[PDB]
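**Q** First the structure, which I've put down as structure tokens, then a few questions once you've had a look.
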Amino acid sequence: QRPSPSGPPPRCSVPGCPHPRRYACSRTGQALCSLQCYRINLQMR
Amino acid sequence: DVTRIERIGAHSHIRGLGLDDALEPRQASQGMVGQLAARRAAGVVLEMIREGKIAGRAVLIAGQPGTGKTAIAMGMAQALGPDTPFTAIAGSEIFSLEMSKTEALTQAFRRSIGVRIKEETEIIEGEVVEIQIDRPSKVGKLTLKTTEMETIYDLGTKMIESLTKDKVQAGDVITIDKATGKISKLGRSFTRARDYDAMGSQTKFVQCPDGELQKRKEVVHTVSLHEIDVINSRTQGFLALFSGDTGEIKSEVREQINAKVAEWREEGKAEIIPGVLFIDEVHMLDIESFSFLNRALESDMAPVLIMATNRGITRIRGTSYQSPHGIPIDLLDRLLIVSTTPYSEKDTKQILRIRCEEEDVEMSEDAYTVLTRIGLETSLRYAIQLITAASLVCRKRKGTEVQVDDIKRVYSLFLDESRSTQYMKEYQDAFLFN
Amino acid sequence: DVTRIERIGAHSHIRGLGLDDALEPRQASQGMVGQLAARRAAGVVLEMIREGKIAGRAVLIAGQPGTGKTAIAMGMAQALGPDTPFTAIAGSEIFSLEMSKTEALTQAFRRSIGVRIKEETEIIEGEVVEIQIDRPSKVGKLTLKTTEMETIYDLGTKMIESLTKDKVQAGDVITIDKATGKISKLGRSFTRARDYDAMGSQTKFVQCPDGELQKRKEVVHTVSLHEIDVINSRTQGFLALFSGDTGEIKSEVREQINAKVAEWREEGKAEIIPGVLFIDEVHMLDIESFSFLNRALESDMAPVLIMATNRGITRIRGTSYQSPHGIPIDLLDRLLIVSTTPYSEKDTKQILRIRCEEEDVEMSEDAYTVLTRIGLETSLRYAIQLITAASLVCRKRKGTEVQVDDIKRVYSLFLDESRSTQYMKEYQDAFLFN
Amino acid sequence: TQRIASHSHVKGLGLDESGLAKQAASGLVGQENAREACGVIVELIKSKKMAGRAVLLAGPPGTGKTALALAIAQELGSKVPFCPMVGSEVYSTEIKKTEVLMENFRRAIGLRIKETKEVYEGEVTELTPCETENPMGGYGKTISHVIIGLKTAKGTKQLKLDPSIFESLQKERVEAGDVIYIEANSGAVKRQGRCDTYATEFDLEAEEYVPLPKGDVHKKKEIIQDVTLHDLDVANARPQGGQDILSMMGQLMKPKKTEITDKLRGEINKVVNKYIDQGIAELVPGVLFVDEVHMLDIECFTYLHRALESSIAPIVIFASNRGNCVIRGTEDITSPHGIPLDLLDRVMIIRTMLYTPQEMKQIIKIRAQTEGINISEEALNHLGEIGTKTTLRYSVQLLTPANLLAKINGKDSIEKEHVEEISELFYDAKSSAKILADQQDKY
Amino acid sequence: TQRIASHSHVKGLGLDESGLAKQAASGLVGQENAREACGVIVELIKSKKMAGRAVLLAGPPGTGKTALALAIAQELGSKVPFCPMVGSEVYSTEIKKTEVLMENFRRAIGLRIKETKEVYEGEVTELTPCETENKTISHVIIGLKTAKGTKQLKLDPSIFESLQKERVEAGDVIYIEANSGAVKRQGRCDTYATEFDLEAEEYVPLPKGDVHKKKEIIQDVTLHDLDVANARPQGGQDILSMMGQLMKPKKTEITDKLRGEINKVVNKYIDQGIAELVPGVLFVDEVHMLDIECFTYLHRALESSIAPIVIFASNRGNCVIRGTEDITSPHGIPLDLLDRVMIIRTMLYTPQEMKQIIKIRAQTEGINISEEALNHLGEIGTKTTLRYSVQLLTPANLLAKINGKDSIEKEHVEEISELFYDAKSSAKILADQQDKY
Ligand SMILES: Nc1ncnc2c1ncn2[C@@H]1O[C@H](COP(=O)(O)OP(=O)(O)O)[C@@H](O)[C@H]1O
Ligand SMILES: Nc1ncnc2c1ncn2[C@@H]1O[C@H](COP(=O)(O)OP(=O)(O)O)[C@@H](O)[C@H]1O
Ligand SMILES: Nc1ncnc2c1ncn2[C@@H]1O[C@H](COP(=O)(O)OP(=O)(O)O)[C@@H](O)[C@H]1O
Ligand SMILES: Nc1ncnc2c1ncn2[C@@H]1O[C@H](COP(=O)(O)OP(=O)(O)O)[C@@H](O)[C@H]1O
Ligand SMILES: [Zn+2]
């Protein structure tokens, strides 16, 4: 039988952005959609 | 010093066709002088091509040999602009042993009709830093690097099965599409592939991709109508597309193509761009082709036709008849004829001055009188060869500028067709099959 | 209201030659009228074909255009009977770019001869009770029910593979062949299929059979020598029969097939029956096919053939000399000529009267005078078309009886070839290639 | 929008109720005799009483016989098929001319078959191996049926299937949430793909995600598919199934038109006769059109006799713009209209005549209103003088450059100076032909 | 029974022991000089010591040239291969016109070959493959059970591939040969038919005799069949031979190297004495239809040392050569080939000799004709042609069967001759109505 689906979708690191995650980042250890928000995440980390 | 695949040519010295808001041809525009009515009508039919409101129209150009039919044709083609479907084929190119002439002309009319479509896609293309998997459902991740950023992807079981099935290793530049799921291996990195002492039979070096790793964007793809025919006729349409092996295509598949494209036009997704089909030396052609051009013009869709005839009256091959332009009278009224005028001795000096800039070899004002005398008394192309062949003799003389003695020398080296006929009459008895 | 694949046609209304037991021609019978000489000769060739004791004979028919030369061949074709093979080919049909003309002639001669083979097989037909299969070779049982007797049989490996390949489940009426091994499902039972699984598949239903389960049936078939030669030449070429891709079959295989068929006739398991080959407008056939036909007709398996010639005293294609009927003297003297007498005025009225019963169109007595006069001045075919379109306009006027004004209307709508030539002479200067 | 076609302004014959041809109808003026004759021809096509009928259309070039022949299909509608074929397509390298004409005869006629379909589709909520209790000493465990759940936006439904299909469900990959295609009549089970709902859990996955079908779980709908006898002849000519190695390799080979034997034609006629007797399939006749008939070979001319004498031959129309000419294939043989007397006697000839200058002006006005171009009175008179001097076709071609140049000059309507400049720049066929005579020595 | 053939009544040349031609023998009358001329030709073909000989037959149409060719074919016997050919047959789209003429020689010359074959056949009790490390099958172990005894043998992986190709299972009777390597399957034994009440496989009884049997098989094959077998790999145990077996058998040209290799291996077979070569006879009818290029190749073809004897048939006189467009040559044969060929003169039949042909053919058709109808048929035959009176035999018999008469009568012959039209009368009628044609 199919398991219960996860209700919340994954979201972007910088939370003015959040969208379904395009990729995960190992250095910052957080998921990001685009390099734009990736600059903010890398700067914050 | 670097030489491209393109080199100087007869029609290659002109780029673009100059016009005005009133469609008044300039005296000298983009290396073209003369033919006021021809250039003006060429601008009218050119704006007609840009409009593309109607289809199934044929334009025949008429005039003496050497009036620049191909010159004004190529000028109109270049003035039309790029990304416009253009097919110019000789009258003898349609003859093929594998394909029938009806299929040759048919594909000639089909290939010149383009379709512009819009499609949005998302692609992930980058250089793989690392690959790691764990099998207990196997879970694994891969590390990718780009100039802007580096990031990791966690992939599923079957997504691992694709890379392991392709024997993908770390250090390779690849492209991954999430929607389709296919993996495209571009190559390996320079520094990573440098470690190997030798490389395999199939390998390539690609630079590290720059920009966003995962790009979601809309792209407008321009497709041609001839491509879809082979793809819908055979399972593999690209193999016979590049191979040219396909032949004798059924008309029902073509009708289904026109119906589906009409459905796309009704959906408004893609818009069709008209195109140009140019045929030179049409005076010699099959009467079956002349009969097919009737329905070719009466078809619902068809590219604009531009045809050139270099002979006033010539017997059509296969039958005995005398008709103008070597074409039947039934098809003679379907053509829009544009007459031309021979070039004046005054304009010869001007077009020769334009041809001097192509070779960048300066000529004195006294040489244009002799070279123009040869371009007048004899064919112009002979003199166009006399200047180029004379520049070499000038460089043999180590002079900075050509002289009349150069045109006299090359004129003594090369003879006109009439002169070669005169000597061929004296020695003709010695020649075979006189 | 239902329309078959067949529709009314010129020669389609003929049901036979209209001959008596004495073979003497009857004036009006079986849709044919007049021409007692050619009707009697057609009776001679029909009785000769029904005799079938002589082979390798050629019969030629000649006469004026419009004398019914094709109507006689269709008369004997319909009067010959369904069980006797008949083949009608045209001179332009044997011309093909895939295979040679002589090979097409061999396909015609070997195609005309029919072969009748009878087969007796014992099959099992009944309603399935239950189906059981055990897979470890798989061994299972099949229980069947009929109104007369209920049976239980055991299934083997190949039988279980065949039934499982045919998707056979309990509750279906099937037919199994013991010797052949084929299984064909006719349908399902109403009561046994009344209670079904929730899948709810609705396809077909067949009542339960009665009588003995295993019965012996006789199914007769006919195979062409060309069909056998293609099948055995292509090495399991059953698809090449309908595909038509086969060509240029080796002669040794044909000889071995002829010898093996002769051995079959000696065994009595298979019987050989003669057949007819009809050729229309043979005068256009190349002289090479004539030279091959004269020597190829001498074979024992060569069936009797019938040719028709429209014209006479005309040069053969490929030769510059004229010959009678466009045929060389070797073949023309090799076959018998049957001349057709042109029809008279009295017969035309009856020919036009046949269309009244055939097309179910009531014709007035006053219409046969003007219509018969049109039949005298013009072609009887144009008279028949005048009858059809005259009936169309008669329906347009909603009348039961034909009126002369409607025939004048059709005569005003359509013009004779001579009239179209008369106007074509006035407008001929404007016409192309006059 | 749709590109304007030269004949696109002809919407049909425009017949009246009594059968007479109105003067101006459906953009057609004049030719009352031809429009009425074709008006009877379409009654023959709708009547379907006769077969193998061959009509001929003769006349000077530019009389509109092609517009009338194409108007026949527009008047008949989309129910009956229409197959225009030029005589140039008869000559072909791979396929012989007789096979071309035969395949055209099969292209004209067509069929329509109504069929009902029952399909189960949706997301799979659960899959259970329902176990009835029947313990036996011979075999321990028993499974009565397998339950397959299906979920759709409109509703959810569970199905009880025999366990035999679970062998295929276990034979091919089936996961929870896989959208699958299952037909009740065929009984086969196919896997469409993974549902779009689960695509959010993984950033990368090899399986493509198809959306869940919107609709009822059980979909039973009746559709009527139209298939021509030519399509039936091709499908019967080559196997569509690629399970065989010879079918796979032959599918890899380049397709070429193959000569079809008469046996397959007869089998198609027999099965078609059976389905007509059953009444499930509807048969409609086609209308074959032929242009440039004077281009055919004498072998084709003689072949058309045996082709037309058959009862399966659809109605054929011919178009000939040539007068008395030499028959192709024979040097010394001359026949009126370019057709031999044998076939010319069988075909029904229809005469066409050239238009008067007034009809030229009216046709020019119709084409102007069709292309959306305005013409002034005096310029229409001068244009009518030009057309009367040379031809109607040239005067029709003169409309576009005067419209474009008029828009460039800023005048929304065509003027006599515009058609005068256009007539000055462009040259008519006869004028160019006369100019070629003086310079012919230089050519 | 056998269908009646036009030449069926001709049993040969009808010559005595001295070589002279009898008046009526072997269903042939007249042509004493032609038959006597062929009496030496049959002694040449039977002598076999000469090759590259061509004999042309010159005569009017209907004089029995083809009857003389088929008469020689029946005189030489069934062992001597006789290949008929028509001038229109050499034209083919698949192969060149020369390749046909070159292949007609190999098809003309026959070859008799004796082949000693060792046969292993019987019921298969057990079959197992061996397993060897590279999971590959190195050897095969198959036992054979027969009524005489049981013997276990070992087979190769190729033979095993042919067995799995034939779907061979335990308990079936198969046929295995060594030198050829092919594998056949006879069927399942009849003993196992009782376990299943219904089975698709047919059952054959268990064969008798020893498993291994060496036997001699004498087969007659043609050098053209050998040339096609060596030309294309249609037969064989290879999977590519199976794919080519599925492919269409189009004709292809044979290389002179392959032909010379065939001459080498057949020459070795003759040196071994196991194979016996016999010469053939190539017949060409309607030679005037052959192209001047075909004659040009016939120059070297007839001059070849291995070329079998060729007979030609020419029914026409002076005519334009095919393809020359200008030069006309006697008998449609150019002077170059016509100088090499040997010409035989044929004469028209006399009015007295025609009636005997009409009577012999009337008896061959099984018809009883009275002397009056025989004299009338002979008279009209001499008036027009012999072929006409030959064709008038059957329909008059049909009218006799209709009217119930046991024999043909002058009213039957008169009615048949009234219905049918002669070529001369028809050609005369075409003149008056020629304007309507
Ligand atoms: N108006 C022009 N201006 C410049 N060059 C021209 C002109 N007309 C013709 N030419 C040149 O003349 C050369 C030969 O032209 P050609 O192809 O013979 O003309 P046509 O096809 O009319 O005979 C071309 O290479 C072209 O560059
Ligand atoms: N014996 C006949 N009985 C009835 N109709 C005939 C007969 N002979 C000819 N016809 C009619 O004459 C028409 C034209 O015949 P046609 O095919 O031109 O004859 P032919 O083939 O001898 O030229 C046909 O439509 C046919 O219906
Ligand atoms: N009666 C008419 N009314 C309007 N347009 C016509 C008429 N007759 C012909 N045309 C136009 O003339 C064009 C060419 O006709 P064409 O096919 O040459 O006629 P034909 O086949 O009789 O020579 C067509 O595109 C059609 O639109
Ligand atoms: N001498 C003969 N005796 C008996 N029958 C003969 C004789 N010559 C010819 N015939 C018969 O005449 C028929 C026609 O001969 P044909 O083959 O046309 O001669 P040719 O080949 O010279 O044209 C043959 O079937 C043959 O049986
Ligand atoms: Zn973001």
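We number chain E the same way Swiss-Prot does; the residues here are 12-145, 152-454, in that order.
Cβ coordinates are placed from backbone N, Cα and C, and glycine is handled just like the others.
Reproduced below are the annotations present in Swiss-Prot:
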BINDING   E:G70, E:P71, E:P72, E:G73, E:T74, E:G75, E:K76, E:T77  ATP binding site
MUTAGEN   E:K76 to M  No effect on interaction with NOPCHAP1
MUTAGEN   E:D302 to N  Abolishes ATPase activity; inhibition of MYC- and CTNNB1-mediated transformation
MUTAGEN   E:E303 to Q  Reduces ATPase activity. Decreases interaction with NOPCHAP1. No effect on formation of RUVBL1-RUVBL2 heteromeric complex
**Q** Name the secondary structure element type, per DSSP in three states, that contains E:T74 (ATP binding site).
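**A** Assignment for E:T74 (ATP binding site) reads coil.
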**Q** Below 8 Å Cβ to Cβ and six or more residues apart, same chain only. Which residues does that give for E:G73 (ATP binding site)?
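**A** E:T402, E:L403, E:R404 - these are the non-local Cβ neighbours of E:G73 (ATP binding site), listed in sequence order.
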**Q** Please report the DSSP secondary structure of E:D302 (mutagenesis position), reduced to three states.
**A** strand
**Q** Got a sec? Which of E:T74, E:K76, E:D302, E:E303, the recorded positions, have CB under 6 Å of any ligand 4 atom?
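**A** From E:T74, E:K76, E:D302, E:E303, counting a Cβ under 6 Å from ligand 4 as near, the near ones are E:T74, E:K76.
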**Q** Roughly how many Å separate the Cα of E:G70 (ATP binding site) from that of E:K76 (mutagenesis position), to the nearest whole number?
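**A** The separation of the Cα atoms works out to 7 Å.
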**Q** Whose Cβ lies within 8 Å of the mean position of the Cβ atoms of E:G70, E:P71, E:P72, E:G73, E:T74, E:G75, E:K76, E:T77, the ATP site, other than those residues?
**A** E:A78, E:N332, E:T363
**Q** Pop the Cα-Cα gap between E:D302 (mutagenesis position) and E:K76 (mutagenesis position) into the table, whole Å please.
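**A** Each residue's Cα considered, E:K76 (mutagenesis position) and E:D302 (mutagenesis position) end up 9 Å apart.
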**Q** Mind giving me a neighbour count for E:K76 (mutagenesis position)? Other Cβ atoms within 10 Å of its Cβ, every protein chain shown.
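**A** Its Cβ shell of radius 10 Å holds 24 other Cβ atoms.
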**Q** Can you count the other CB atoms that lie within 10 A of the CB of E:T74 (ATP binding site)?
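**A** Its Cβ shell of radius 10 Å holds 20 other Cβ atoms.
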**Q** Please report the distance from the Cα of E:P71 (ATP binding site) to the Cα of E:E303 (mutagenesis position), rounded to the nearest angstrom.
**A** 12
**Q** For E:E303 (mutagenesis position), which residues of its chain lie six or more apart in sequence with Cβ-Cβ distance below 8 Å?
**A** E:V97, E:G98, E:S99, E:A330, E:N332
**Q** Need this for a regression test: binding-site residues E:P72, E:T74, E:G75, E:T77, filtered to those with Cα within 10 Å of E:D302 (mutagenesis position). What's left?
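**A** Taking E:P72, E:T74, E:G75, E:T77 one by one, the ones whose Cα falls within 10 Å of E:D302 (mutagenesis position) are E:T77.
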**Q** What same-chain residues, at least 6 away in sequence, bring their CB to under 8 Å of the CB of E:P72 (ATP binding site)?
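**A** E:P72 (ATP binding site) has long-range Cβ partners E:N332.
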**Q** Counting other Cβ atoms within 10 Å of each Cβ, which of the binding-site residues E:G70, E:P71, E:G75 scores lowest?
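**A** Taking E:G70, E:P71, E:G75 as the binding-site residues, the minimal 10 Å Cβ count falls on E:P71.
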**Q** Under 8 Å between C-beta atoms and at least six apart in sequence, can you list the same-chain neighbours of E:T77 (ATP binding site), or say none if there are none?
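**A** E:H18, E:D302, E:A330 - these are the non-local Cβ neighbours of E:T77 (ATP binding site), listed in sequence order.
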**Q** Return the recorded positions from the list E:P72, E:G73, E:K76, E:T77, E:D302, E:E303 for which some CB of chain C is under 8 Å from the residue's own CB; sequence order; 'none' if the set is empty.
**A** E:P72, E:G73, E:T77, E:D302, E:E303
**Q** Taking the Cβ of E:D302 (mutagenesis position) as the centre, count every other Cβ atom within 10 Å, in any protein chain shown.
**A** 26
